[PDB]
Amino acid sequence: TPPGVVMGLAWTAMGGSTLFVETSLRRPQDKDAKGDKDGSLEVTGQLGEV
Amino acid sequence: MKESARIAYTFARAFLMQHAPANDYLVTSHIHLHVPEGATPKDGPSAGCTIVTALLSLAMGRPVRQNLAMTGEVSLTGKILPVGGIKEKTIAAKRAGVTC
């Protein structure tokens, strides 16, 4: 599990599975050194509204 | 595509300072760009390497080598990741005679 990935238990519909959550910077942070902009996330994996 | 576009803008900046430091094109030169619509968004990252190939091509000004096409995702480092639907892509590409 190199940083930004880790195993995570999930209670699937039958049994459970060690789904590996994955996380990574997706577009460089340095849009401006002075920039105050937030790191908006772009979720994937069949996102629900809740 | 905005993610692939700016991720490619940055890595192209990074690649230019990494390879030809004397040049300052991607680090400072305004560029309008356009990408034709039509492809499904899921494969659109596959086009990002093409995006870089265009940007750097204009950067140096060198024409791209003729009769070749490439597709692949980029993660601000230049590594490529798998893209689906290859059986349809290769046949439709062959009909135009592209060989590379």
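Heads up, chain B uses Swiss-Prot numbers, so what you see runs 810-909.
Cβ atoms here come from the backbone N, Cα and C positions, even for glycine.
The active site annotation in Swiss-Prot covers B:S855 (among others) and rests on sequence analysis. Cβ neighbours of B:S855 (mutagenesis position) (same chain, under 8 Å, six or more residues apart in sequence): B:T880, B:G881, B:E882, B:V892.
Here B:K898 (active site) comes close to B:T880: these same-chain residues lie at least six apart in sequence, with C-beta atoms under 8 angstroms from its C-beta. Here Swiss-Prot flags B:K898 (among others) as active site, drawing on sequence analysis.
In Swiss-Prot, a published mutagenesis experiment is listed as B:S855 to A, annotated Lacks both ATPase and protease activity, but retains DNA binding activity.
Where Swiss-Prot documents B:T880 to V as a mutagenesis experiment, the accompanying text is: Enhances the basal, but not the stimulated ATPase activity. Counting every protein chain shown, the number of other Cβ atoms lying within 10 Å of the Cβ of B:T880 (mutagenesis position) is 18.
In Swiss-Prot, a published mutagenesis experiment is listed as B:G893 to A, annotated Has low basal, but normal stimulated ATPase activity, and retains peptidase activity. Around B:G893 (mutagenesis position), the same-chain residues six or more apart in sequence whose CB sits under 8 Å from its CB are B:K851, B:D852, listed in sequence order.
Under its mutagenesis entries, Swiss-Prot includes B:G893 to P with the note: Has normal basal, but low stimulated ATPase activity, and abolishes peptidase activity. DSSP gives B:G893 (mutagenesis position) a coil state; it is part of no helix or strand.
Cβ neighbours of B:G894 (mutagenesis position) (same chain, under 8 Å, six or more residues apart in sequence): B:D852. Record note (Swiss-Prot) on the mutagenesis of B:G894 to A or S: Enhances the basal, but not the stimulated ATPase activity, and retains peptidase activity.
The mutagenesis experiment B:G894 to P is recorded by Swiss-Prot, whose note states: Enhances the basal, but not the stimulated ATPase activity, and abolishes peptidase activity.
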